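Q: Provided herewith is a single structure, encoded as structure tokens, for subsequent inquiry.
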Amino acid sequence: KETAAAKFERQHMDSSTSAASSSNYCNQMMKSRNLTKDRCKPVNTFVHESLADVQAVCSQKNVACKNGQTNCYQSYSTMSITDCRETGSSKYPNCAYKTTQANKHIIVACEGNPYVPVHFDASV
């Protein structure tokens, strides 16, 4: 089964771009990363930074996750992200999203050895 670390990379990393280039970024990426295959994932964040910089957050500022776990971490630095959220017209299989650019700190939950991100908790 795909590991939690690999799923995080597939759902949230986009080291190939510095930001969203058009309003269709979310439509394109949600589909290409297979986040709309079985249902429309409602919200999703993409991070436009290197993988090592994001992995690095695992040893930055500890903070409790939204759900209360204590293995979340907030990045020291803000990062270029893209926020994707369904539009009112989104209807499976035609999942549709609003793209929004931002430069925010990220909050992830980490696990394993190597200790790496396994969930994207929030942008703040």
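Residues displayed in chain A correspond, in order, to Swiss-Prot positions 27-150.
Using N, Cα and C of the backbone, Cβ positions are placed for all residues, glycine too.
Copied straight from Swiss-Prot:
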{"type": "BINDING", "residues": "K33, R36, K67, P68, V69, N70, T71, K92, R111", "note": "substrate binding site"}
{"type": "MUTAGEN", "residues": "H38 to A", "note": "Loss of activity"}
{"type": "ACT_SITE", "residues": "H38", "note": "active site, proton acceptor"}
{"type": "MUTAGEN", "residues": "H145 to A", "note": "Loss of activity"}
{"type": "ACT_SITE", "residues": "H145", "note": "active site, proton donor"}
Q: Counting every protein chain present, what is the number of Cβ atoms, excluding its own, within 10 Å of the Cβ of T71 (substrate binding site)?
A: 21
Q: Taking every protein chain shown into account, which of the recorded positions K33, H38, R111 has the largest tally of Cβ atoms within 10 Å of its Cβ?
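A: Top count of Cβ atoms within 10 Å goes to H38.
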Q: How big is the Cα-to-Cα gap, in Å, between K33 (substrate binding site) and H145 (mutagenesis position)?
A: 9
Q: With the cut-off set at 10 Å between Cβ atoms, which of these recorded positions ends up with the most neighbours? Options: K67, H145.
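A: The residue with the densest Cβ neighbourhood is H145.
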Q: Which secondary structure state does DSSP assign to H38 (mutagenesis position), in the simple three-class scheme?
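A: Helix, per DSSP.
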Q: Would you count the other CB atoms within 10 A of the CB of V69 (substrate binding site), including those on all shown protein chains?
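A: Excluding its own Cβ, the number within 10 Å is 10.
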